[PDB]
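This report refers to the structure that appears directly beneath it.
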Amino acid sequence: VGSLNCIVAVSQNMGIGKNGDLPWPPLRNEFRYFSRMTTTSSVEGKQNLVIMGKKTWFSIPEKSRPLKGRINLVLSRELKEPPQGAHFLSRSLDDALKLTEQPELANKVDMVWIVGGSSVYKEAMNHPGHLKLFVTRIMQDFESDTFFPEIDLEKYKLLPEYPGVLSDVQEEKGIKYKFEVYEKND
Ligand SMILES: NC(=O)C1=CN([C@@H]2O[C@H](COP(=O)(O)OP(=O)(O)OC[C@H]3O[C@@H](n4cnc5c(N)ncnc54)[C@H](OP(=O)(O)O)[C@@H]3O)[C@@H](O)[C@H]2O)C=CC1
Ligand SMILES: CCc1sc2nc(N)[nH]c(=O)c2c1Sc1ccc(C(=O)N[C@@H](CCC(=O)O)C(=O)O)cc1
């Protein structure tokens, strides 16, 4: 299995969600960024795996689930089987990551992308080892009821360039945003 990664879009006040959806109106090219990053795999005959909590799964429009071209894993201790349209179910982050090492997945999975929500981001960001964060900074405050955990910049370096990630200010629907990639190894 390849690299471990988180991807998120976050407002200035650290918001990632409100009432089961995003705090901001749809940013179509920001969504396309999410799909390009999470779907694109450099390794032949492999796909990337997405790991998400149960509320994040149900926050994706049903017409867009499962996230196409990716293996979709949902984290839940209450569910007894994957949701309709999902591929796998795990009861912990450690279990999910171990699953990628099993024979059914060992030679199929390239990158792993954690796509939230707040509890899984926090646990992933604090788990020793090599991890990158692909963070979209939405440069406004938005009322939110779900927040991104603290990024400890003593361990996560903001990278000064990354191939394929635009460096300049983007804007859609009157909302400016910019892309960032962080990396730790501990
Ligand atoms: N802006 C962005 O980039 C993103 C925004 N969002 C937004 O955030 C909201 C959803 O996030 P959030 O509310 O944090 O919810 P989550 O997606 O984290 O879902 C929480 C549920 O997932 C299960 N769960 C979470 N972590 C684990 C774990 N490690 N092991 C086992 N089960 C786990 C639980 O289910 P159970 O009780 O069944 O055990 C828990 O009740 C929505 O508003 C969504 O739109 C989400 C992702 C990214
Ligand atoms: C899955 C939870 C996350 S992580 C994330 N990271 C960044 N940068 N931006 C976001 O908005 C999200 C979200 S919320 C989200 C993301 C994608 C989608 C979605 O429908 N994606 C489809 C459609 C993409 C498209 O509209 O281009 C896909 O990836 O195939 C829905 C909710």
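Numbering of chain A is taken from Swiss-Prot, so the residues present carry the numbers 2-187, in order.
Per the header of the entry, the method used was X-ray crystallography, 1.3 Å.
The backbone N, Cα and C atoms fix where each Cβ goes, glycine too.
Annotation source Swiss-Prot lists NADP(+) binding site at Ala10, 16-22, 55-57, 77-79, 117-124, citing experimental evidence. The 10 Å shell around the Cβ of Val121 (NADP(+) binding site) contains 21 further Cβ atoms across the protein chains shown.
In Swiss-Prot, a published mutagenesis experiment is listed as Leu23 to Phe, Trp or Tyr, annotated Decreases affinity for NADP and dihydrofolate over 10-fold. Classification of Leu23 (mutagenesis position) by DSSP places it in coil, neither helical nor stranded. Every protein chain shown contributes to the tally, and the Cβ of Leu23 (mutagenesis position) ends up with 21 other Cβ atoms within 10 Å.
Under mutagenesis, Swiss-Prot gives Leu23 to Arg with this note: Strongly decreased affinity for methotrexate. Decreases catalytic rate constant 200-fold. Decreases affinity for NADP and dihydrofolate over 10-fold.
If you draw a 10 Å sphere around the CB of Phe32 (mutagenesis position), it holds 14 other CB atoms from the protein chains shown. Here Swiss-Prot describes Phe32 to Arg as a published mutagenesis experiment; the accompanying note says: Reduces catalytic rate 5-fold. Reduces affinity for dihydrofolate 9-fold; when associated with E-36.
Taking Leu23 (mutagenesis position) as the reference point, the binding-site residues whose C-alpha atoms are within 10 Å of its C-alpha, out of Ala10, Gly118, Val121, are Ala10. In this structure, the CA atom of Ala10 (NADP(+) binding site) is 9 Å away from the CA atom of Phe32 (mutagenesis position).
Between the CA atoms of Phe32 (mutagenesis position) and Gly18 (NADP(+) binding site) there is a gap of 15 Å, rounded to the nearest whole number. Proximity to ligand 2 (Cβ under 6 Å from any of its atoms) holds for these recorded positions out of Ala10, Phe32, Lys56: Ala10, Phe32. Take the CB of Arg78 (NADP(+) binding site) and look out to 10 A: across all protein chains shown you find 9 other CB atoms.
In the three-state DSSP scheme, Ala10 (NADP(+) binding site) is classed as strand.
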